[PDB]
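Okay, structure first, notes after.
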Amino acid sequence: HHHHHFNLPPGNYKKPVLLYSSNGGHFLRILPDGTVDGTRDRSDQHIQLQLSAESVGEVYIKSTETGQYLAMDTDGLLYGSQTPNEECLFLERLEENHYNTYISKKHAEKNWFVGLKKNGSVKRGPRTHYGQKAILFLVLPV
């Protein structure tokens, strides 16, 4: 059984994009050491990302600069993974008829999202939920 709805955004795959946070304007960043955060510096080399669809509505989110996969670990922390594993799949969904959200597939029952705070730090999975501004993204082509 699905734990979530199936409203999908138009897909934007195999082309470099930025994940823009509607909660403060940071872009999602995967640094070379595997840590994840946000920055408003549009020229940063580590905010360029590429999404690919695994199944309909399931994506990987990959750093174009470093090849790392975004992933969420067992305690809810985002990290950069050298190889694709079960922690790297996200359910890409439309939200409020406009934004994109990314739910951890591994933890989908628990409603753990990719989230960016106004101060540029990312949220731990269990501190996210439907209704939060931190979970809302726009995918901007580069």
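Start at 1 and count along the chain as shown; that gives each residue its number.
Quick check of the header: X-ray crystallography, 1.6 Å.
Any Cβ shown, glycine's included, is placed from N, Cα and C.
Swiss-Prot lists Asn23 with the feature heparin binding site, giving experimental evidence as the kind of evidence. Quoted from Swiss-Prot for the published mutagenesis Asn23 to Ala (Swiss-Prot position 33): No effect on integrin-binding. Here the residue is the original one, while Swiss-Prot reports the published mutagenesis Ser104 to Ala (Swiss-Prot position 114) with the comment Decrease in LRRC59-binding. What Swiss-Prot notes for the published mutagenesis of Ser121 to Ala (Swiss-Prot position 131) is this: Decrease in LRRC59-binding. Where Swiss-Prot documents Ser121 to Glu (Swiss-Prot position 131) as a mutagenesis experiment, the accompanying text is: Decrease in LRRC59-binding. Among the sequence features in Swiss-Prot, the mutagenesis site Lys123 to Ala (Swiss-Prot position 133) is noted as follows: Loss of LRRC59-binding. The note that Swiss-Prot attaches to the published mutagenesis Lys123 to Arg (Swiss-Prot position 133) is: No effect on LRRC59-binding.
Cβ environment of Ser104 (mutagenesis position): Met72, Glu87, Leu89, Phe90, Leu91, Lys110, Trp112, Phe113, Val114, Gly125 lie under 8 Å away, each six or more residues apart in the same chain.
Counting only residues at least six positions away in the same chain, the Cβ atoms of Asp37, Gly38 sit under 8 Å from the Cβ of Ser121 (mutagenesis position).
For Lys123 (mutagenesis position), other Cβ atoms within 10 Å of its Cβ number 21. You'll find the Cα of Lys123 (mutagenesis position) roughly 12 Å from the Cα of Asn23 (mutagenesis position).
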